[PDB]
Amino acid sequence: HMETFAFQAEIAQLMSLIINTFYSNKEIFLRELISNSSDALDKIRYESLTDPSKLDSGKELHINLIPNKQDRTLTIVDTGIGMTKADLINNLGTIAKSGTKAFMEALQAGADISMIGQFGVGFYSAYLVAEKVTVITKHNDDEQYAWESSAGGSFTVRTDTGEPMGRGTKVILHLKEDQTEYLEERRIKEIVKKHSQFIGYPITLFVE
Ligand SMILES: Cc1cnc(Cn2ccc3c(Cl)nc(N)nc32)c(C)c1Cl
């Protein structure tokens with residue numbers, strides 16, 4: 001059921017840089033994940049203009065932010081296009097190679113980790129705050145999958161038997177012990193207002 005894969009060498013190098021570099025401005029991970037959700041919602045919305053049946057798996061286009069203090073997780077949920085098995089295992093890693101190389105060269109010349117999204121690899125900024133990331137996803141053309149990685153240089157993919165999603169992506173951040181501020185209502189609200197106030201989809205910050 002669970003298959004294990006090696007990241008492309010450039011992606012393992014990027015993840016190590018994100019985990020090892022001293023960089024205090026960790027809060028930017030949330031803007032990067034919300035921007036990915038917004039891009040995924042724009043993609044399904046635009047495809048639905050030529051094929052309305054693409055919304056048979058759910059008409060609502062939104063982003064939810066769900067903290068869970070008991071589990072020490074922050075989850076970013078969207079009803080965007082979702083990812084196929086081929087996206088998870090091959091396509092996302094392949095497309096990211098040029099952007100990863102460009103980003104690592106830009107950092108050597110004076111750029112900052114907060115610019116990661118300009119290189120299309122902002123998802124990996126999740127490792128600024130998470131020791132493990134679990135991604136549940138469902139694309140209209142494929143089955144529901146669970147992707148997972150604690151940065152071994154490896155990740156896993158399995159068909160998911162959990163709560164059916166309809167369509168979209170859930171990024172579950174298993175936070176590092178010293179990063180629990182990202183479970184606080186006031187802190188998430190502050191970050192969303194600072195970096196994500198103009199996103200074109202409703203962002204609901206759940207509370208406990
Ligand atoms: C390996 C990897 C790379 N990039 C990403 C970021 N991404 C790529 C496609 C995609 C969609 Cl359709 N929705 C969301 N919200 N995020 C997405 C992930 C989620 C993984 Cl798992």
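Note that the numbers count up from 1, one per residue, in the order the chain is shown.
If you're wondering, the header gives X-ray crystallography, 1.4 Å.
Placed from the backbone N, Cα and C atoms, the Cβ positions cover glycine too.
Some features that Swiss-Prot has for this protein:
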type    : residues                              : note
MUTAGEN : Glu32 to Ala (Swiss-Prot position 47) : Strong ATP-binding. Strong interaction with HSF1, HIF1A, ERBB2, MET, KEAP1 and RHOBTB2. No effect on interaction with TSC1
MUTAGEN : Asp78 to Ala (Swiss-Prot position 93) : Impaired ATP-binding. Strong interaction with HIF1A, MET, KEAP1 and RHOBTB2. Loss of interaction with HSF1 and ERBB2. Los of interaction with TSC1
MUTAGEN : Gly82 to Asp (Swiss-Prot position 97) : Abolishes ATPase activity
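Positions of the features from Swiss-Prot, shown on the structure.
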| residue | record | Cβ contacts under 8 Å, 6 or more apart |
| --- | --- | --- |
| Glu32 | mutagenesis position | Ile116, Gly117, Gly122, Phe123, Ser125, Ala126 |
| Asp78 | mutagenesis position | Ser37, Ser38, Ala40, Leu41, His62, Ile63, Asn64, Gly168, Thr169, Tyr201 |
| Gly82 | mutagenesis position | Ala40, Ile44, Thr137, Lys138, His139, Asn140, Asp142, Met165, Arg167, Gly168, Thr169 |
Seminar exercise, completed: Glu32 (mutagenesis position) -> DSSP, reduced to three states, gives helix
Problem set entry | Mapped DSSP class for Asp78 (mutagenesis position), helix or strand or coil | strand
